[PDB]
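Asker: Just dropping this structure here.
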Amino acid sequence: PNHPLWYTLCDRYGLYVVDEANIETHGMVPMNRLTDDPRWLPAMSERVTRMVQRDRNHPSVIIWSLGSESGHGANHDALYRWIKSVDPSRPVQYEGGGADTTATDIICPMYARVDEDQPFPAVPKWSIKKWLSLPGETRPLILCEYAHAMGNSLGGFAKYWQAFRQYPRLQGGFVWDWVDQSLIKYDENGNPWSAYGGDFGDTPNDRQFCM
Amino acid sequence: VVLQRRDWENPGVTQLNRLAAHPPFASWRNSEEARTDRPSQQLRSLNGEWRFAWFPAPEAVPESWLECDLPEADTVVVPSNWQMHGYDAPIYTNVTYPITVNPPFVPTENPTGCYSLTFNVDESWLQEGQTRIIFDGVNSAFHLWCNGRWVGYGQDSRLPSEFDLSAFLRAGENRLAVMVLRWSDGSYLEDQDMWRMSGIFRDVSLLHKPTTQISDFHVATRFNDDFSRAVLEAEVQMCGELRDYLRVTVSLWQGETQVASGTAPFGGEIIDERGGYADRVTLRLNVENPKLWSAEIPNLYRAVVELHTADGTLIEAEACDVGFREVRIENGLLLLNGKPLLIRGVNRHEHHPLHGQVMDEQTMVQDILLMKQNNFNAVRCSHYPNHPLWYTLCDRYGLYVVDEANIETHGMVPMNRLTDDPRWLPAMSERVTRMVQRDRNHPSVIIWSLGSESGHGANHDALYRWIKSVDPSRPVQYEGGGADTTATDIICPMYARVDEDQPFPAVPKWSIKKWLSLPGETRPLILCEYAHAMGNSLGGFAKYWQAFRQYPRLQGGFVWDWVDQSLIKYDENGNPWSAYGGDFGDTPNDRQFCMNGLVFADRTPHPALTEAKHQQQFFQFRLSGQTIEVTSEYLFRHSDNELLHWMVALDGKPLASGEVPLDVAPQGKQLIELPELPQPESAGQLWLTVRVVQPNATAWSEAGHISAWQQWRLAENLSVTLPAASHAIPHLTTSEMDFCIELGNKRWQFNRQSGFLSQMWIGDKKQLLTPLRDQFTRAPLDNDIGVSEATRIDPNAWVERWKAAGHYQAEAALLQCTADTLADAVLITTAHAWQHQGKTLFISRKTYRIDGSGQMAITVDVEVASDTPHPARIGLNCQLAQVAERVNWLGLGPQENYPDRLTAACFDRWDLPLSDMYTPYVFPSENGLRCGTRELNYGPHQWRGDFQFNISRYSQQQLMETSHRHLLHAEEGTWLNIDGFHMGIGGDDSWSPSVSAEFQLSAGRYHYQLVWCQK
Amino acid sequence: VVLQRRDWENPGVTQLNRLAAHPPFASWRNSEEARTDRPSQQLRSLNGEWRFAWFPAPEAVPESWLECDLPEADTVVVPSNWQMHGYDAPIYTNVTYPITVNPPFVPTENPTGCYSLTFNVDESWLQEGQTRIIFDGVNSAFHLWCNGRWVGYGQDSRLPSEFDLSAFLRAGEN
Ligand SMILES: O[C@@H]1[C@H](O)[C@@H](O)OC[C@@H]1O
Ligand SMILES: O[C@@H]1[C@H](O)[C@@H](O)OC[C@@H]1O
Ligand SMILES: [Mg+2]
Ligand SMILES: [Mg+2]
Ligand SMILES: [Mg+2]
Ligand code: NA
Ligand code: NA
Ligand code: NA
Ligand code: NA
Ligand code: NA
């Protein structure tokens, strides 16, 4: 969840917002170790319920999100249903555990490609055109993250837009991402320079991956 | 820290340092022991003599108690509830909380139980592995110390709390100190209608697990389309250091035969981008033609889970009983192994009249044997998870179980105040999730329940969905918020009626037949609670069973409930008596509302039990000519321990009888043609009675057990022969005050001022202590009083309508009294009006015809004002001077039966001691009636006609004036109530009028006739 | 009790004495101010200059800090991340946790930021009504004291944590 003023601004300037619970357990092995564990349900629920309680009157928020990169656990399913009872007015999405689980109203993969399948075991990233028509699948597909803009990037961006325009159920997505997470440091002459991971003696770090 | 934090006033803190929940563990270090389920040296019981001291609050507990035994403390048995030892009073309240409603706060005066145990720990236990303590049940919150060091804290009275004591224990002598709080924030979710108690009331134990251990395991069984192939899937989780040499073997045993086995290293399939569970493995075993589990045939296998090294060293074994069955809902029907269930269920609280809420094997086994002997196949854990042995026993004996989370917030306003509050979701989720984690491997549990009477809140929806993701094998039900919310797979109302709508705003109880077909509705309907068996009850029971059999989607229900919650108190002479709400100084209380059982606290049946057994029969009967059609309602078994016994009798006199072996396929039919019947000599009605008898004993019944029965009227030959003419003729004697009739030794006296037979003689011995008078009232049943809360004086209740109309204080005003002399008889004619405050309620017109034979023919015609509430009865009563040992009758019996509860009674010649003609309901009321009676014999008297009667040493007046059965005293002689007509008893619920129209005395004009004579 | 409990190593305790969550409030006492979204005199900002002192662990915080400013403390702007003031290093890691994976436990060396503010409260706030404090974002967990007395505890870095201070406040300087 963001600074309160963000929603006010999006309400007034006009931006659709996906409001996302502060839950990410990416580093767990496997990724759902905590989110499938009933002992973590209370800490998890507070992160979801207190978000909804805070932001549910903002017109800009059109979609609720259960968080990011925490696999798919039973806690997700419980919290999905909690939102659906409490606030039927907005769809709930969540990418974890394969982007098309029972905890999401929207097929919301990250970095699924337009035409090329990436058949990873358990959590494949189908071509978004193919994903739509898998046997029994009926939901819309909006990419929660796509077109990783790291450095000299965004090659093949037009391919996504052509597909979005041709397919009714391909309804767009969210680029990753808006702003480089570089921080200012100063050299000996007091001159500013953009720093990334490692430049603060931080180790282990992931270098330029923050940009 | 402990007194400062006040964890018992914070729903955010429901435990500290408590271990994860799991299925029953024993940590066998021998695989054969695991297989046979023999005792484990690694699981020790700490039950027995503990030390105990009571305190008014936790602030009053002295610090010394953490290290040293208190001298003022007593030695008590554990498990126990401390109320049962007399330390404070048990409280009986129904809806209203026993504490001020101020969540999450409890009273500053909070009864505190200080338990302590000095015990020995072997050195072997502390050298290696893990030593944990298990508390199966502590009510309602507690802190734990070991050797003076704080260990942890726990809430939820009905699930086990486990703590690791490895770092707290020393070799030799150790001391536990447990501070149990009566009230906590947990109490807001424990507002079940039952005795409010506290203490360490379930087993305490010590378990030793190795460092590398089985930490969890789940068993699933799935099938092909015709159940000829199954796959057993066992997921096993470990704790400790991961090692390549580690293996799990799961083997499946049918008796002493191993049918299947699988072994695999740890490391599950890939789950997501980060891999899989390196600490888990899933074994899949193929099973051909599995023997399926059901309540009809509780086929069980044994699964043994061995944790071991590849090269063959066993680290430990866990095990469980496995029943192969599929529970699913399809096309609106609840199916077990592909077949639609018909639930013959009952709600059962954990209650003992001496030990309170502490359960024991003997009581448990007793309860199960009685349920199965009375044709129940299902039980609901109302309203909390049970003692762990209950499930084992239900697995083994065969009963379908509804396992229910310990969540009830009935006293909240509105009922969902907490269950709709996200701040209560953690406390609620632990009560659901830890139940599921404990009981998921028991085949007997077929349905999960989210709790009881807590309205419907979003927390219910979240937790409904949690169970569905974690355990797809079982439907989830929940009644709150209208019985058909999005948090239930099954429409599960309480006390919805068969044909009658009860259209309460927001939460109506539709007629169950109507409910099924409401626009858009497709689910099955099984009543979570129906037929409230409070006192003299279960009227209209047959109406439920008729609808269950006719409608596919009406799949039965659970009677409320199994056993009266009466407790034992002792009088001045040390004699035991049954007590209910208020009898312990407890106030506010809800009195006798704790007694709704089909059986008494000591497990003696109420008469209603036989009605339940009969309606729940598994064999149905039709008769066409001399052909009996038997239909089986079993789904899985053949009738392979069943013979039909038939009997034909003429007004009680046996004319023919035989027996035919039953040979019926499940859901099938069998035709039995009776042999040619001999023609009856004398007049009267022939009756056919058939009984299904089990020739061989079973795990649950003795040889000769009667499981089903039915009766029919066959040929009737009406008597056309006139009585032989008498030589004698009775003489009248008139005075201004009396009419006296005389014939030999027999004499009758009619009082001319009152208009009733005041006396009668045989020899010169008086026969009456009170005149023969009309009676239009009964000592009100619990259903007539119709209150569920002590404070609700309801004007709509039957008792209140009768009271306000003046039925109980109406006075007979004589309208007519005349005598006449006929050729062979004296004829007395009378008329009375019954009046209250200028209003005529009833008029009774009679003729007494006494003839030369010695017989008095009483003809009664009654008018009942149409605008007065329908009377409870229309008959006569008197107090006979004679007390005899026996009562002999030709009518319905042998047990108590009323017009809406008489389907189980059989017409025959019955003969019982006088005491059996009174039913000792703890709260006394009209009782012991028998209907369809053509003849009654008591001492020298005989009555003939077509009537209903009760006979006992207690007047209707005493019964209605005495609140407890033990306070009753045998009056002089015998009170007789002979009714031409009697109102139904009702019972669909006990807090609103529940007697159906067809059983109300509303015909306005009534006629009956009786013949009184000597034998 | 606060050190002995280690509430920051227990996922069962995510807060103590925290008020319920709700949509943005200003408690306007004038309808027209509410309509126009103009400032409310019942909603005060405590943003600006606070006192701050860094510690290697919660165990290193001296008890004197509860009642008295520490001479060694610096004056810093709030809101702020203390890494952006040079007190310790910000860490950039993607997937791999910045701490050893051992739930619910954290490192014993756990950088601790001790913030304090001396502030004044209006007279009429003390006699009547309810005064709460609102922390919109605190990363990642915190205990709160007012005038030496413990108020509560809160987790989740990205939502407001609110506490009733009505009973804790005194006339003048708090
Ligand atoms: O209180 C008991 C039960 O728990 C409730 O649901 O129905 C009434 C019964 O007597
Ligand atoms: O709903 C019924 C009634 O409202 C209560 O007073 O008694 C228990 C029963 O459930
Ligand atoms: Mg608590
Ligand atoms: Mg209740
Ligand atoms: Mg915590
Ligand atoms: Na599109
Ligand atoms: Na990045
Ligand atoms: Na049915
Ligand atoms: Na009751
Ligand atoms: Na009575």
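Numbering of chain B is taken from Swiss-Prot, so the residues present carry the numbers 10-1024, in order.
Here the Cβ of each residue, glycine as well, is placed from N, Cα and C on the backbone.
This is the feature table in Swiss-Prot:
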- B:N103, B:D202, B:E462, B:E538, B:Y539, B:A540, B:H541, B:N605, B:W1000: substrate binding site (BINDING)
- B:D202 to E or N: Causes a significant decrease in binding affinity in the absence of monovalent cations or in the presence of potassium ions, but only a moderate decrease in the presence of sodium ions (MUTAGEN)
- B:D202, B:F602, B:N605: Na(+) binding site (BINDING)
- B:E417, B:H419, B:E462: Mg(2+) 1 binding site (BINDING)
- B:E538 to Q: 10000-fold decrease in the beta-galactosidase activity (MUTAGEN)
- B:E538: active site, nucleophile (ACT_SITE)
- B:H541 to E, F or N: Poorly reactive with galactosyl substrates. Less stable to heat than wild-type (MUTAGEN)
- B:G795 to A: It forces the apoenzyme to adopt the closed rather than the open conformation. Reduces the binding affinity (MUTAGEN)
- B:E798 to D or Q: Small increase of the catalytic efficiency, when the sodium concentration increases (MUTAGEN)
- B:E798 to A or L: The catalytic efficiency is not increased, when the sodium concentration increases (MUTAGEN)
Asker: Tell me, which mutagenesis positions from B:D202, B:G795, B:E798 are within 10 Å of B:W1000 (substrate binding site) if we use the C-alpha atoms?
Answerer: B:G795, B:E798
Asker: With DSSP assignments reduced to helix, strand and coil, which class does B:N103 (substrate binding site) get?
Answerer: coil
Asker: With B:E798 (mutagenesis position) as the reference Cα, tell me which of the recorded positions B:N103, B:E417, B:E462, B:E538, B:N605 is the closest one.
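Answerer: Looking at Cα distances from B:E798 (mutagenesis position), the smallest one goes to B:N103.
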Asker: Would you list the other residues of this chain near Mg(2+) 1 - those whose C-beta lies within 8 angstroms of the C-beta centroid of B:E417, B:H419, B:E462 - in sequence order?
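Answerer: Result: B:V104, B:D200, B:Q201, B:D202, B:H392, B:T418, B:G420, B:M424, B:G460, B:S461, B:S463, B:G489.
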Asker: Tell me the coarse DSSP state (helix, strand, coil) of B:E417 (Mg(2+) 1 binding site).
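Answerer: The three-state answer is strand.
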Asker: Listed mutagenesis positions are B:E538, B:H541, B:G795; which sit with C-beta under 6 angstroms of ligand 4?
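Answerer: Correct list: empty, so none.
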Asker: Quick check for you: of the recorded positions B:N103, B:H419, B:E538, B:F602, B:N605, which have their Cα within 10 Å of the Cα of B:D202 (mutagenesis position)?
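Answerer: So the list is B:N103, B:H419, B:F602.
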Asker: Can you see whether DSSP assigns B:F602 (Na(+) binding site) to helix, strand or coil?
Answerer: helix
Asker: Using Cβ atoms only, which residues of the same chain lie under 8 Å from B:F602 (Na(+) binding site) while being at least 6 residues apart in sequence?
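Answerer: Same-chain residues close to B:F602 (Na(+) binding site) (Cβ under 8 Å, separated by 6 or more) are B:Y101, B:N103, B:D202, B:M543, B:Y589, B:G590, B:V796, B:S797, B:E798, B:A799, B:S999.
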Asker: Cβ under 6 Å from an atom of ligand 9: which of these recorded positions qualify? The list is B:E417, B:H419, B:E538, B:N605, B:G795, B:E798.
Answerer: B:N605
Asker: So which other residues, same chain and not among B:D202, B:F602, B:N605, have a Cβ within 8 Å of the centroid of the Cβ atoms at the Na(+) site?
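Answerer: Other same-chain residues with Cβ inside the cutoff are B:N103, B:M203, B:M543, B:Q574, B:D599, B:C603, B:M604, B:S797.
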Asker: Which state, by DSSP, holds B:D202 (mutagenesis position): helix, strand or coil?
Answerer: coil
Asker: Which one is closest to B:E417 (Mg(2+) 1 binding site) in space, judged by CA to CA distance, out of the recorded positions B:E462, B:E538, B:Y539, B:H541, B:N605?
Answerer: B:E462
Asker: By CA distance, which of the recorded positions (B:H419, B:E538, B:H541, B:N605, B:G795) lies nearest to B:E462 (substrate binding site)?
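Answerer: Going through B:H419, B:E538, B:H541, B:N605, B:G795 one by one, the Cα closest to that of B:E462 (substrate binding site) is B:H419.
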Asker: Are there any residues at least 6 positions away along the chain from B:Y539 (substrate binding site) with a Cβ closer than 8 Å to its Cβ? List them or say none.
Answerer: B:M503, B:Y504, B:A505, B:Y553, B:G566, B:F567, B:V568, B:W569, B:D997
